[PDB]
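Asks: Dropping the structure in here first, questions after.
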Amino acid sequence: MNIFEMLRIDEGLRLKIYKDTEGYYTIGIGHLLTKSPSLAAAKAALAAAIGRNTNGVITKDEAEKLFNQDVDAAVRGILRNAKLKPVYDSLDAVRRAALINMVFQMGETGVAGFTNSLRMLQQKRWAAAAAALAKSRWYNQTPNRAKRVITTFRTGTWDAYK
Ligand SMILES: [Cl-]
Ligand SMILES: [Cl-]
């Protein structure tokens, strides 16, 4: 198991524009297109990202090319961020995967705001961290995915995903 396989299970693969759990326009493997409620805006944002007039639809290869870009961006965002970096540095390889999963899903800024949790992770206080993460809006909005990620931090194994 690796970060790529982990995210393909959590995000799935959609070839047509859709609305996420927060109602935003998304496509491919969890690729946020826009936060604007306009479907034309989303379509526009899509053509720019693909470099082709698509009419709201993409090929599997396009989705994969967007996935590679977003995982790279997630990893680079972590490493660049003063709050995120030290946390990543401190962790084993499995738990590092969990943190990249969160960043991919809620952006650098979003995760950088989980102050209490990140400090507990850095102190290796597994149970306290899992319990704190369980009270977030994040958790309440997408509970099955969040529990998988949470269990990944709690345990340091890939069990939630076999
Ligand atoms: Cl928190
Ligand atoms: Cl879910």
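Heads up, residue numbers simply count up from 1 along the chain you see.
Structure determined by X-ray crystallography, 1.9 Å.
Yeah, the Cβs are placed from backbone N, Cα and C, and that goes for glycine too.
Pasting the relevant annotations from Swiss-Prot:
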type: MUTAGEN; residues: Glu11 to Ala, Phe, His, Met or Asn; note: Complete loss of enzymatic activity
type: MUTAGEN; residues: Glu11 to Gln; note: Complete loss of activity
type: ACT_SITE; residues: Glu11; note: active site, proton donor/acceptor
type: ACT_SITE; residues: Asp20; note: active site, proton donor/acceptor
type: MUTAGEN; residues: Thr26 to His; note: Facilitates transglycosylation more effectively than hydrolysis; covalently bound substrate
type: MUTAGEN; residues: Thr26 to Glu; note: Complete loss of activity at neutral pH; covalently bound substrate
type: MUTAGEN; residues: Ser117 to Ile; note: 500-fold decrease in enzymatic activity
Asks: What's the CA-CA gap between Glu11 (mutagenesis position) and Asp20 (active site, proton donor/acceptor) in angstrom, rounded?
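Replies: Counting only the Cα atoms, the answer is 10 Å.
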Asks: DSSP three-state call for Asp20 (active site, proton donor/acceptor): helix, strand or coil?
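Replies: DSSP assigns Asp20 (active site, proton donor/acceptor) to coil.
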Asks: When you measure from the Cβ of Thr26 (mutagenesis position), how many other Cβ atoms are you left with inside 10 Å?
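Replies: Total other Cβ atoms inside 10 Å, all chains included: 20.
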Asks: Check the recorded positions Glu11, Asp20 for other C-beta atoms within 10 angstroms of each C-beta and report the one with the most.
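Replies: For the recorded positions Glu11, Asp20, the Cβ with the most other Cβ atoms within 10 Å is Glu11.
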Asks: Between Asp20 (active site, proton donor/acceptor) and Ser117 (mutagenesis position), how many Å separate their Cα atoms?
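Replies: Approximately 25 Å lies between the Cα of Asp20 (active site, proton donor/acceptor) and that of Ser117 (mutagenesis position).
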Asks: Near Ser117 (mutagenesis position), how many other Cβ atoms are within 10 Å of its Cβ?
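Replies: Neighbour count, Cβ to Cβ under the 10 Å cut-off: 23.
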Asks: Using a Cβ cut-off of under 6 Å to any atom of ligand 1, determine which of the recorded positions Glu11, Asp20, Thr26 qualify.
Replies: none
Asks: Taking DSSP three-state, what's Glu11 (mutagenesis position) in: helix, strand or coil?
Replies: helix
Asks: For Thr26 (mutagenesis position) and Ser117 (mutagenesis position), determine the Cα separation and express it in whole Å.
Replies: 28
Asks: Provide the three-state secondary structure of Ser117 (mutagenesis position) computed with DSSP.
Replies: helix
